[PDB]
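J.: Here you go, one structure.
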Amino acid sequence: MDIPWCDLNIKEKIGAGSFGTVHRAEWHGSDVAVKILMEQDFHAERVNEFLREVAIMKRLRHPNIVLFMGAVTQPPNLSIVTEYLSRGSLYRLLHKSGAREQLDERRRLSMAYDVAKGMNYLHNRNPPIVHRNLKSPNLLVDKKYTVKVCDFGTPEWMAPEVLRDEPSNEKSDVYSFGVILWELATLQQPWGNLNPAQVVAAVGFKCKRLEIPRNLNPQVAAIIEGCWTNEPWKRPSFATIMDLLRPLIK
């Protein structure tokens, strides 16, 4: 639904990027998040691309996808309005201090399941929607620790083929999921000891893979390893990942 800029009461900034910034906001009493595009080119081609993007978001409806709630479609305030997740990015949540005590194995496995559900949903659109930029910093977490894929750089989550500048693949983000599941199970930062360029070489050309603790749950380790096969088409679909994760959380 269309939203007039004046109807938004902007609050404290909660994020930012290339597009611009993100701010919590009050909207007719409702608590929302507003993505404010700062670019000052309001010519048709751009406004139209924006409108086109907004029409896509309107069609994406799933519990584990950030809830679209509206859009400011009038210059000079092009914006996307969504629900507000108060715990922010998954990345910061895992690496903040005390995370291990704050989040038990069962919870972190549920968080993984949430992502798999979102991605399974996205992969089943016609045409399928592939998120090659899938990564923990892109995932958002609400108060109840539910995780949602934010659908609207650095390569530690990019699949080898992507790092090789190869053609787009539907199973590229399955590799990325493998890294996210690894972060969740180990609470380690991926490739913390390499610079971006070294990551590209390691995973893209030397078939290096993040090390799995011998101490880790075998069933979770298996899910991870399967996501990391060099042959993309050999990686399990997200629905298969869901089947494999469901026994564990329960």
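The residues of chain A that appear here are 544-695, 713-810 by Swiss-Prot count, in order.
Header lists the method as X-ray crystallography, 2.5 Å.
Cβ coordinates come from backbone N, Cα and C, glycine included.
According to Swiss-Prot, the protein carries these features:
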| type | residues | note |
| --- | --- | --- |
| BINDING | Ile557, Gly558, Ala559, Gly560, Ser561, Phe562, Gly563, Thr564, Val565, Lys578 | ATP binding site |
| MUTAGEN | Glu596 to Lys | In ctr1-4; exhibits ethylene-treated phenotype |
| MUTAGEN | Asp694 to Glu | In ctr1-1; exhibits ethylene-treated phenotype |
J.: What does the Cα distance in Å come to between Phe695 and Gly713, when 17 residues between them are unmodelled?
T.: 16
J.: Going by C-alpha positions, which of the recorded positions (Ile557, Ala559, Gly563, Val565, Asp694) is nearest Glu596 (mutagenesis position)?
T.: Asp694
J.: If you count the C-beta atoms lying within 10 Å of each candidate's C-beta, which of the mutagenesis positions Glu596, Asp694 ends up with the smallest number?
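T.: Selected from the mutagenesis positions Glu596, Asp694 on minimum Cβ neighbours within 10 Å: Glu596.
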J.: Taking the Cβ of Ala559 (ATP binding site) as centre, how many other Cβ atoms lie within 10 Å?
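T.: Excluding its own Cβ, the number within 10 Å is 13.
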J.: Cβ neighbours within 10 Å, counted over all protein chains: which one of the binding-site residues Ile557, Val565 has the most?
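T.: When each Cβ's neighbours within 10 Å are tallied, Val565 leads.
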J.: Using only the residues recorded as binding ATP (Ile557, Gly558, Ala559, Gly560, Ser561, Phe562, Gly563, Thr564, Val565, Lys578), report the maximum Cα-Cα distance in Å, whole number please.
T.: 14
